[PDB]
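Enquirer: Take this structure, written in structure tokens, and hold onto it; I'll ask about it next.
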Amino acid sequence: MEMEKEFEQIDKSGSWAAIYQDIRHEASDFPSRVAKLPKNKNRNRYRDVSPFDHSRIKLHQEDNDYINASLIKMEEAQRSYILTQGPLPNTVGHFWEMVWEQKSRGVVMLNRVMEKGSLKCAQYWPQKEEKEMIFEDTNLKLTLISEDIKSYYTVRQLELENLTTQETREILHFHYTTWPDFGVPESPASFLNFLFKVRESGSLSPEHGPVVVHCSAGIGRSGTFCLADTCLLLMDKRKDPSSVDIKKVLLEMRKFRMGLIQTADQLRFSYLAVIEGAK
Ligand SMILES: Cc1sc2ncnc(N(C)C)c2c1C
Ligand SMILES: Cc1sc2ncnc(N(C)C)c2c1C
Ligand SMILES: Cc1sc2ncnc(N(C)C)c2c1C
Ligand SMILES: Cc1sc2ncnc(N(C)C)c2c1C
Ligand SMILES: Cc1sc2ncnc(N(C)C)c2c1C
């Protein structure tokens, strides 16, 4: 169909759960044997969320190359993303090692450190200019350079130093701070504004390594971000924008990481965002 009329037809027929279940039944199943090795148990936040072996990011290490992170490579749209879990106390040094080694320019964070009264990820960046962080396991230093706090998001300028080579790189931290503890936003307007601030920065462009995107598990909000970005780019590239099929794009992305879009409400929100962004 076309998207906006497919949308009203699923709303009127109340069939979001059935459409979402169809996607779950058709999604790819690839092995994740490295994720399940006993030596990696304290590197995974959730036992049911693992990177596939074929698409996992490898750390440049001989002892243990494992991180819970996946490369999503979208061939027609010419976009790549790394989707990862919120870092754990034992994996903050691995996280910044990955940003360094993959030549990323941007980190996109879609969660708060505490939500629903529980910790959803480690405090993995410095909160004050004069109190830098040193990750001794991976030999990196991270400094807060500047902060811009807005109503719906915060952007930070960070300096990452490889202490082995004394090389430095600027990293941009894009923090969406207002996703609700339960459900999805009522309007996609602030999420779309945020997506276009990340684009404007150069963080999604081919002159850099892939953007690093995370939430708590790195599949639900994180999936919504990459799915909306890729669908809007395809609508600009093709002769017939109404040919873009959001369900087919999501199944392509599910070849590279399991579980992207965690609820029927996140699926409806992704349709809403693409429909409103197209205008
Ligand atoms: C430039 C690259 S790619 C790569 N893949 C696996 N291991 C590596 N190590 C640990 C040396 C590397 C390096 C140094
Ligand atoms: C006024 C300026 S110049 C500049 N250059 C790089 N990053 C910045 N951010 C987002 C902290 C800024 C700000 C806020
Ligand atoms: C002069 C420059 S460079 C640059 N890079 C990323 N974002 C920007 N804006 C609009 C927030 C800018 C501006 C205003
Ligand atoms: C020179 C740059 S890079 C960058 N990235 C995100 N936000 C920014 N602004 C406008 C606060 C900037 C600026 C001013
Ligand atoms: C949904 C939004 S907000 C925004 N701000 C600046 N430029 C934009 N375009 C057209 C590239 C947009 C879009 C498409």
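Note that Cβ sites are derived from N, Cα and C of the backbone, with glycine treated the same way.
I grabbed these lines from Swiss-Prot:
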MUTAGEN   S50 to A or D  No phosphorylation
MUTAGEN   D181 to A  Substrate-trapping mutant
BINDING   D181, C215, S216, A217, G218, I219, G220, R221, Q262  substrate binding site
MUTAGEN   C215 to S  Catalytically inactive mutant; abolishes sulfhydration
ACT_SITE  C215  active site, phosphocysteine intermediate
Enquirer: So which of the binding-site residues is most packed in, judged by how many other Cβ atoms lie within 10 Å of its Cβ, out of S216, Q262?
Expert: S216
Enquirer: Note down the number of other Cβ atoms within 10 Å of the Cβ of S50 (mutagenesis position), including every protein chain shown.
Expert: 22
Enquirer: Can you name the residues of this chain that are 6 or more positions from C215 (mutagenesis position) yet have a C-beta less than 8 Å from its C-beta?
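Expert: Listed in sequence order: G86, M109, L110, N111, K120, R221, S222.
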Enquirer: Using DSSP and three states only, what is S50 (mutagenesis position)?
Expert: coil
Enquirer: Take the C-alpha atoms of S50 (mutagenesis position) and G218 (substrate binding site) and report the distance between them in angstrom, rounded.
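Expert: Here the two Cα atoms are 10 Å apart.
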Enquirer: If I take the alpha carbons of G220 (substrate binding site) and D181 (mutagenesis position), what is the distance between them in whole Å?
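Expert: Between the alpha carbons of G220 (substrate binding site) and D181 (mutagenesis position) there are 13 Å.
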Enquirer: Taking 10 A as the limit, how many CB atoms besides its own sit near the CB of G218 (substrate binding site)?
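Expert: That number is 29.
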Enquirer: Through the lens of DSSP with three states only, how would you label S216 (substrate binding site)?
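Expert: In three-state terms, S216 (substrate binding site) counts as coil.
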